[PDB]
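Novice: Got a structure for you, written out below as structure tokens; questions coming shortly.
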Amino acid sequence: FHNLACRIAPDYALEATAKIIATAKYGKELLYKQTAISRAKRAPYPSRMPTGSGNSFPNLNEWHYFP
Amino acid sequence: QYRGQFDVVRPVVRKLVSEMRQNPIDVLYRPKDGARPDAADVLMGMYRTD
């Protein structure tokens, strides 16, 4: 609703006050914060990549790259 | 996660074994300060045998 304010303010010939644009900027980041953390995610080992002698139970030799 | 095995201990061990494996070392059975010289040969022959 802060971001809403900014968007509709020009309808009424109006510049949104500073504190508002600030709070909108701030708010919009926070919406995505927890999502951004979710979307981090490391990709798996590559098509190649040896399996590793230390790793027991061979399963798919080398690395799965798909699993 | 990956676990490689890049040891360096083996080569040492291999070396040590190879050394002891080329210096056989067995039994002897010398006679004794008192006994007759031909004391050992009987036993030794038996030992060597089995």
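Swiss-Prot numbering applies to chain B: residues 52-101, in that order.
We read in the header that X-ray crystallography, 3.3 Å was used to get this structure.
Cβ coordinates are placed from backbone N, Cα and C, and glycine is handled just like the others.
When I checked Swiss-Prot for this same protein, it listed these features:
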type	residues	note
MUTAGEN	B:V64 to A, T or M	Overpackaging
Novice: Going by DSSP, give the three-state secondary structure for B:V64 (mutagenesis position).
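Specialist: Going by the DSSP assignment, B:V64 (mutagenesis position) falls within a helical segment, counted as helix.
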Novice: To see if you understand the setup: which same-chain residues, six or more apart in sequence, place their Cβ under 8 Å from that of B:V64 (mutagenesis position)?
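Specialist: Listed in sequence order: nothing, so none.
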